[PDB]
Amino acid sequence: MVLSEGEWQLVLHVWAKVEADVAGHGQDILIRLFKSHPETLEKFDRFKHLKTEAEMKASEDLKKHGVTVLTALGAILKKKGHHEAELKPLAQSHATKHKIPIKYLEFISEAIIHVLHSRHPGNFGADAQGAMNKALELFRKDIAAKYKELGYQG
Ligand code: ZNH
């Protein structure tokens, strides 16, 4: 699959708003993820003890993680599909150390879309949401191919 330049621009124009407060968007996204799919929290030996949204919002380590995740994703999006270099180390750590199935990447993709839709109705209409879905699908497809090369079922 390949996105058009117009699709990339819709993706990057909403990402520009995310970048006003990457930390806040990261918290909202991780919390949505853990609330919708509580099993995903079990992957974080650092965070699996957090019991409530309140505890999640007050966690500095969780905030730090959201910034790390969104900054990595932002870098990948900015490559506009030319993301092999960024994807290599990410695919290896997530296949081999963290053991994150593609299904869980689908879950966080859903959380991203939900938070953007809630926070950014001005820049996340149907067309922009479609473009973001296409970008995240491409990310997941490319990660999935790497998983396979690396020996992980995903
Ligand atoms: C979209 C998307 C995404 C992105 C971009 C990311 C990114 C990332 C980064 C950058 C980091 C740091 C470095 C490495 O590699 O290690 C990480 C880590 C990581 N991660 Zn991940 N992620 C993700 C998804 C995910 C999910 C979904 C999960 C689960 C479920 C995860 C789990 C993880 C973990 C567990 C870790 C580690 C943490 C700590 O701190 O230790 N993850 N991550």
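Per the header: X-ray crystallography, 1.8 Å.
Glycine too: its Cβ is placed from the backbone N, Cα and C atoms.
Annotated features in Swiss-Prot:
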BINDING   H65  nitrite binding site
BINDING   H65  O2 binding site
BINDING   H94  heme b binding site
VARIANT   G122 to A  In metmyoglobin
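Mapped onto this structure are the features recorded in Swiss-Prot.
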| residue | record | contacts (Cβ under 8 Å, 6+ apart) |
| --- | --- | --- |
| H65 | nitrite binding site | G26, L30, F44, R46, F47 |
| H94 | heme b binding site | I100, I143, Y147 |
| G122 | variant position | none |
